Amino acid sequence: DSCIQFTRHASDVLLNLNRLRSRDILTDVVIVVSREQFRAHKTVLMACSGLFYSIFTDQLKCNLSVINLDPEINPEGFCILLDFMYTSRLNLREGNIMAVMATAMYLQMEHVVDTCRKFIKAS
Amino acid sequence: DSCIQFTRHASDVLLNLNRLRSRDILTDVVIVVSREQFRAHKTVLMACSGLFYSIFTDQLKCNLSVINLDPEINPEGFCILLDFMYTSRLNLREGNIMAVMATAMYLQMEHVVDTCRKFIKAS
Amino acid sequence: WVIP
Amino acid sequence: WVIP
Ligand SMILES: CN(C)c1ncc(Cl)c(Nc2ccc3c(c2)CC(=O)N3)n1
Ligand SMILES: CN(C)c1ncc(Cl)c(Nc2ccc3c(c2)CC(=O)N3)n1
Ligand SMILES: [Cl-]
Ligand SMILES: [Cl-]
């Protein structure tokens, strides 16, 4: 086409979606990870994760307001990944890299799994 | 912080949100523009438009599944702007620039209003 | 704004 | 991935 493009549009959209999350505006699901609860937007979860994409395209699960993750999933690892979904920023540290990689493999977040594998290989 | 960043994350998120829109997945509102109907995600509309942000943060309007725009709003201008919201791409042409600018001013999409003003000034 |  |  003959379209023009606004370079910062996608980043600005994501920034506003994170502002809505921080204010709990139009969140439509709670993700339960052991004792911890995380509120989010189903559409953002699907856009970032192969696991959530599969869950919320399911004709029955699409209507659930609560999703319980596998008890092996670490709440901190999930928190770091949820923050990444809404910001593009990953808080990857020596002390959390194993929990982050395991959570990203479960959530099917291929690019995060790739950077965790590379950072582990370097050490 | 000591975060790393995935450059393409915001663009990839927006691409997936547009895929959900094209398949009518988790759309939660219909925007009525004269005789025309447009399905969308309230969160994406809010993230892109000052008008939708104000509408869906309203304690009563946040629950509406149908929003009717002012009858002066042109359906094609709205369609071009809705496409821009989900893609960062604006189909700005000589034949639509006046309707696009008027719709962007009504929707409170400041960056689109700015490029329309600049393109009109050049001609 | 750019030409994509 | 980059250092932002
Ligand atoms: C694959 N597909 C057509 C599609 N459409 C819409 C959405 Cl929201 C979606 N999201 C999704 C699926 C798989 C994966 C991701 C998002 C991230 C990832 O690493 N794998 N994937
Ligand atoms: C202003 N603010 C705190 C905020 N938080 C969340 C959202 Cl979704 C939001 N969106 C919004 C508001 C105003 C405008 C836009 C989006 C685009 C624009 O030109 N003006 N604005
Ligand atoms: Cl990823
Ligand atoms: Cl804009």
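Here chain A follows Swiss-Prot, giving residues 6-128 in order.
We read in the header that X-ray crystallography, 1.9 Å was used to get this structure.
The backbone N, Cα and C atoms fix where each Cβ goes, and this holds for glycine too.
Mutagenesis annotation in Swiss-Prot: A:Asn21 to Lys, described as Abolishes interaction with NCOR2 and HDAC2, no effect on interaction with CTBP1 and transcriptional autoinhibition; when associated with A-116 and 376-Q--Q-379; the structure shown retains the original residue. Swiss-Prot lists A:32-99 with the feature domain 'BTB'. In Swiss-Prot, the entry for mutagenesis A:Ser59 to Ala states: Abolished ubiquitination by the SCF(FBXL17) complex. The structure shown retains the original residue. Here the residue is the original one, but Swiss-Prot notes a mutagenesis experiment at this spot, A:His116 to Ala: Abolishes interaction with NCOR2 and HDAC2, no effect on interaction with CTBP1 and transcriptional autoinhibition; when associated with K-21 and 376-Q--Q-379.
Counting Cβ atoms from all protein chains shown, A:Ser59 (mutagenesis position) has 12 others lying within 10 Å of its own Cβ. Residues from the set of mutagenesis positions A:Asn21, A:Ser59, A:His116 situated with their C-beta under 8 Å of a chain B C-beta: A:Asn21, A:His116.
Cα of A:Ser59 (mutagenesis position) to Cα of A:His116 (mutagenesis position): a span of 18 Å. Within 10 Å of the C-beta of A:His116 (mutagenesis position) there are 16 other C-beta atoms, taking all protein chains into account.
Note on the domain 'BTB' (A:32-99): DSSP counts are 30 helix, 15 strand, 23 coil. With a cut-off of 6 Å between Cβ and the nearest atom of ligand 3, the mutagenesis positions A:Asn21, A:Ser59, A:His116 reduce to A:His116. On the backbone, the CA of A:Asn21 (mutagenesis position) and the CA of A:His116 (mutagenesis position) stand 23 Å apart.
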